[PDB]
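J.: Structure in structure tokens, see below.
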Amino acid sequence: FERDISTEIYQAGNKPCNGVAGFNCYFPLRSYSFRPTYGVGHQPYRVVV
Amino acid sequence: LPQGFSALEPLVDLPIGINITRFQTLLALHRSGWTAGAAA
Amino acid sequence: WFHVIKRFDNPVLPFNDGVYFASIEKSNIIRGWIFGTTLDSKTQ
Ligand SMILES: *[C@@H]1O[C@H](CO)[C@@H](O)[C@H](O)[C@H]1NC(C)=O
């Protein structure tokens, strides 16, 4: 039950990213991009616990 | 700190859920620099 | 042990599995507390 909303740039390698994208510097968040043409496994689902 | 025994009754429970690593106290300064009381 | 009287010592103390806080005081100098990780606006 831990929520993390930090937008700091992930440091994949050892070179510092300094908040900008670069070599071994990827944004921690990706987009699902839900589409009807996608497969059943890739289809969006709403989960309530 | 005096001798003796005393038990602390529960006071509050909050579902805040955030990660905690550091803390700092808060003082009530009075302007009558500044003049403040003595506390420990 | 910290004393306030000038004596103005409000450092950022570390947090751990728990904290025991004691205050010998009169006239309510100590008011409240702040908790967090980076103590800035970036984190909760
Ligand atoms: C809580 O925050 C501190 C300071 O940013 C960090 O070092 C620690 O890893 C965090 N806790 C978790 C479980 O990530």
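Chain B residue numbers are taken from Swiss-Prot; in order, the displayed residues are 216-247, 257-264.
Per deposition record, electron microscopy, 2.5 Å.
From the backbone N, Cα and C atoms, a Cβ is placed for every residue, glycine too.
Annotation of the published mutagenesis B:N234 to Q in Swiss-Prot: Increased resistance to neutralizing antibodies; the original residue is retained in the structure shown. For the natural variant B:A222 to V, the note given in Swiss-Prot is In strain: 20A.EU1. For the natural variant B:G257 to S, the note given by Swiss-Prot reads: In strain: Omicron/BA.2.75.
So where do these features actually land, and what's packed around them?
T.: Counting every protein chain shown, the Cβ of B:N234 (mutagenesis position) has 13 other Cβ atoms within 10 Å.
Sequence-distant contacts of B:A222 (variant position), defined by Cβ-Cβ distance under 8 angstroms and a gap of at least six in the same chain, do not exist.
Around the Cβ of B:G257 (variant position), a 10 Å sphere holds 7 further Cβ atoms from the protein chains shown.
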J.: Name the recorded positions, out of B:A222, B:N234, B:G257, that lie close to chain A, meaning a Cβ-Cβ distance under 8 Å, keeping sequence order and answering 'none' if none do.
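T.: In terms of proximity to chain A, the recorded positions that count are B:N234, given in sequence order.
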J.: Mind pulling out which recorded positions among B:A222, B:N234, B:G257 sit under 8 Å from chain C, Cβ to Cβ?
T.: B:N234, B:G257
J.: Under DSSP, is B:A222 (variant position) helix, strand or coil?
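T.: Its secondary structure by DSSP: coil.
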J.: Given B:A222, B:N234, B:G257 as the recorded positions, which ones have a Cβ positioned under 6 Å from some atom of ligand 1?
T.: B:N234
